[PDB]
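Below: one structure, written as structure tokens.
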Amino acid sequence: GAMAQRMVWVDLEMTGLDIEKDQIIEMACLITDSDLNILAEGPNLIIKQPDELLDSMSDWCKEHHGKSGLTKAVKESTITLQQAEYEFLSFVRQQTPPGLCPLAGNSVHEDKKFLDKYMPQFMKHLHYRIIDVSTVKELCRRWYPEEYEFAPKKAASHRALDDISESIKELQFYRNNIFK
Amino acid sequence: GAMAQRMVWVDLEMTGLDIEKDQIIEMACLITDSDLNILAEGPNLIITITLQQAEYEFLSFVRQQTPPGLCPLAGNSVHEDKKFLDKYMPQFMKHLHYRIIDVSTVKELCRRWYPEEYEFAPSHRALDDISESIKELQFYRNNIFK
């Protein structure tokens, strides 16, 4: 299909939910065509942030980023936020025409909040539209409870790029099972 | 599980899109069941009233209609509305679930996957904008869902 009909899937991992204090610690990007066919995997980058920020994280955040092995990789990182944005923006410019492709993901409103503040040039390459798999998830649970039960459970967190894969798989499941 | 499957619909008008500088001009809220039937209509406030009182009016309304932390925020391009709400109405957002139901996601899937249905798919107040967003979602349920 047309490059203007491609989707830009992102997944971010952050120190918390507070847009004033918290920072982006991991990011991944993936391109699919309009029908969710896999076109190209983008960078998977672990971004350096201070130790003070990593220790002030919520008890849920501290354990979940520890078992996935992220906090260790954040502490050994040489990638700055600015360097990561340059990598992500370069990749999407090579894959999509400017300001025409949507952001896609799971509860991707949360990621957009952090991308709007900390990666505004990357966000200018994207159109205003959002494709949020979690809106489809909520409608599946209500309107198609039988199909919702058969969907696979999500795997344990590894890296942001694997989380995007699970989000794509989830929306493909919805298309395959609850769309006309 | 019928109560946890209800939806908290909102629509807001702001002075712009910057969270640090812009403010909430208008807000409306209403509750639908899981099948989109309107169970109760809330107030359509011009912010005339204050933001903290508007939050008390809306928090009182959703506390007598849905259980805390189980029902999502629902709307059309509600990602921008959720940003202004998390900041300026954090006690209201504490009553809702972390996920949201955004009709603009369904519109976009309709546009791509159902171009024919998309071509024949279907405001002065913010409450009227919610009513039209529900009719838009009901159209997608009927025309593109199995």
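Going from the start of the chain as shown, residues are counted 1 onward.
Determination method: X-ray crystallography, 2.0 Å.
The backbone N, Cα and C atoms fix where each Cβ goes, and this holds for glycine too.
Here's what Swiss-Prot has on this protein:
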{"type": "DOMAIN", "residues": "A:7-171", "note": "domain 'Exonuclease'"}
{"type": "MUTAGEN", "residues": "A:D11 to A (Swiss-Prot position 47)", "note": "Loss of 3'-to-5'exoribonuclease activity"}
{"type": "BINDING", "residues": "A:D11, A:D111", "note": "Mg(2+) 2 binding site"}
{"type": "BINDING", "residues": "A:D11, A:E13, A:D163", "note": "Mg(2+) 1 binding site"}
{"type": "MUTAGEN", "residues": "A:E13 to A (Swiss-Prot position 49)", "note": "Loss of 3'-to-5'exoribonuclease activity"}
{"type": "MUTAGEN", "residues": "A:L17 to A (Swiss-Prot position 53)", "note": "Loss of 3'-to-5'exoribonuclease activity"}
{"type": "MUTAGEN", "residues": "A:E110 to A (Swiss-Prot position 146)", "note": "No effect on 3'-to-5'exoribonuclease activity"}
{"type": "ACT_SITE", "residues": "A:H158", "note": "active site"}
> Relative to the Cα of A:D11 (mutagenesis position), which of the recorded positions A:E110, A:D111, A:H158 has the closest Cα?
Replying inline: A:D111
>> Please list, in sequence order, every residue of the chain apart from A:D11, A:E13, A:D163 whose Cβ lies within 8 Å of the Cβ centroid of the Mg(2+) 1 site.
In response: A:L12, A:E26, A:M27, A:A28, A:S157, A:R159, A:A160, A:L161, A:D162, A:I164
> Among the recorded positions listed here (A:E13, A:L17, A:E110, A:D111), which has the Cα closest to the Cα of A:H158 (active site)?
Replying inline: A:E13
> What three-state class does DSSP give A:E13 (mutagenesis position)?
Replying inline: strand
> Counting distance between Cα atoms, which of the recorded positions A:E13, A:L17, A:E110, A:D111 is nearest A:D163 (Mg(2+) 1 binding site)?
Replying inline: A:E13
>> Rank the recorded positions A:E13, A:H158 by how many other Cβ atoms lie within 10 Å of each Cβ and give me the one with the fewest.
In response: A:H158
> In sequence order, what residues of the same chain, 6+ apart, have a Cβ less than 8 Å from the Cβ of A:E110 (mutagenesis position)?
Replying inline: A:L12, A:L17
>> What does the structure give for the C-alpha distance between A:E13 (mutagenesis position) and A:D111 (Mg(2+) 2 binding site)? Integer Å is fine.
In response: 8
